Amino acid sequence: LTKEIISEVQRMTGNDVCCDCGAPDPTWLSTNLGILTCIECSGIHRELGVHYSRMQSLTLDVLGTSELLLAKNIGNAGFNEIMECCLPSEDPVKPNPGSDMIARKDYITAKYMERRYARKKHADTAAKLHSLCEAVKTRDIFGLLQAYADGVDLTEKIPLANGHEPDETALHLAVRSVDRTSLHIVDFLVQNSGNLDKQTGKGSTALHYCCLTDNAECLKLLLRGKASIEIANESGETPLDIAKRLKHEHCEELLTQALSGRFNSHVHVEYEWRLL
Ligand SMILES: [Zn+2]
């Protein structure tokens, strides 16, 4: 299963060269970005910290299918189309397979931390948030990626007109609007948001939302991201309380596992991998 998704990921057009230096056959995956790098560039990404890039060997390490949602939907070509859109013209800034560590470090820092080569699309804040909102509603992963390239705050409230509760973020919206074909939209937000605990005007966190609709797959992504299970909504309920009350067994079992400090390592989720 995971092996079949990995071979698919490796065969994606553009995934045959390291995202950052061109080295052939990259095998290191940045799970929150859906891209593949050579081992050398991989070493620099590790230094950036999990708030920027979470590395794992695609062919050597054991992975939960949930960690391949982004790899399956993004890929080097698509990612670089946005992140290297403004790479210098007559100034060969991008490292090549023979480049030293100092050179990869300077480029990788500028590319990912500074976003020096990304296409800055939107005319700031207001626009950025609106595009993020639309990207989620249309389930467009590259639209989410662009918002992230523009440096949008993924945890900020979005200009949503008919939200379920006031002050929803893109994560609240994503959780209640994605399905088996679009879990990766929720995943992108979970792996690139520093705070998965934002609350609606009624104190609801994305976890609460998951329990209200018995969305166990989104719930699994959130727990993997260590969203806090003890935050209560304005009525005093925690997500576990909601799950019990509505009798949503799967959600109850998952939250109870987490509550007892025994939650899953390699998190698998039901998704339309389309590997037939
Ligand atoms: Zn490389």
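Chain A residue numbers are taken from Swiss-Prot; in order, the displayed residues are 422-697.
According to its header, the structure was obtained by X-ray crystallography, 2.1 Å.
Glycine is treated like the rest: Cβ placed from N, Cα and C.
The domain 'Arf-GAP' annotation in Swiss-Prot covers 424-546.
For the mutagenesis experiment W449 to A, the note given by Swiss-Prot reads: Strongly reduces Arf-GAP mediated stimulation of GTP hydrolysis. Its Cβ placed at the centre, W449 (mutagenesis position) has 25 other Cβ atoms within 10 Å. Under the DSSP three-state reduction, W449 (mutagenesis position) is assigned to strand.
What Swiss-Prot says about the mutagenesis result for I460 to A is this: Reduces Arf-GAP mediated stimulation of GTP hydrolysis 100-fold and abolishes Arf-GAP mediated stimulation of GTP hydrolysis; when associated with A-306. Here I460 (mutagenesis position) comes close to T448, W449: these same-chain residues lie at least six apart in sequence, with C-beta atoms under 8 angstroms from its C-beta.
Shown in sequence order, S474, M476 are the residues of the chain, 6+ apart in sequence, with a C-beta less than 8 angstroms from the C-beta of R467 (mutagenesis position). For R467 to K, Swiss-Prot lists a mutagenesis experiment annotated as follows: Reduces Arf-GAP mediated stimulation of GTP hydrolysis more than 10000-fold.
Among the sequence features in Swiss-Prot, the mutagenesis site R467 to A is noted as follows: Abolishes Arf-GAP mediated stimulation of GTP hydrolysis. Following the DSSP three-state reduction, the secondary structure of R467 (mutagenesis position) is helix.
Quoted from Swiss-Prot, the note attached to the mutagenesis of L481 to A states: Reduces Arf-GAP mediated stimulation of GTP hydrolysis 100-fold and abolishes Arf-GAP mediated stimulation of GTP hydrolysis; when associated with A-285. Taken residue by residue with DSSP, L481 (mutagenesis position) is part of neither helix nor strand, so it is coil.
Listed in Swiss-Prot is the mutagenesis experiment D482 to A, annotated as follows: Reduces Arf-GAP mediated stimulation of GTP hydrolysis 1000-fold. Around the Cβ of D482 (mutagenesis position), the same chain contributes no residue under 8 angstroms that is 6 or more positions distant in sequence.
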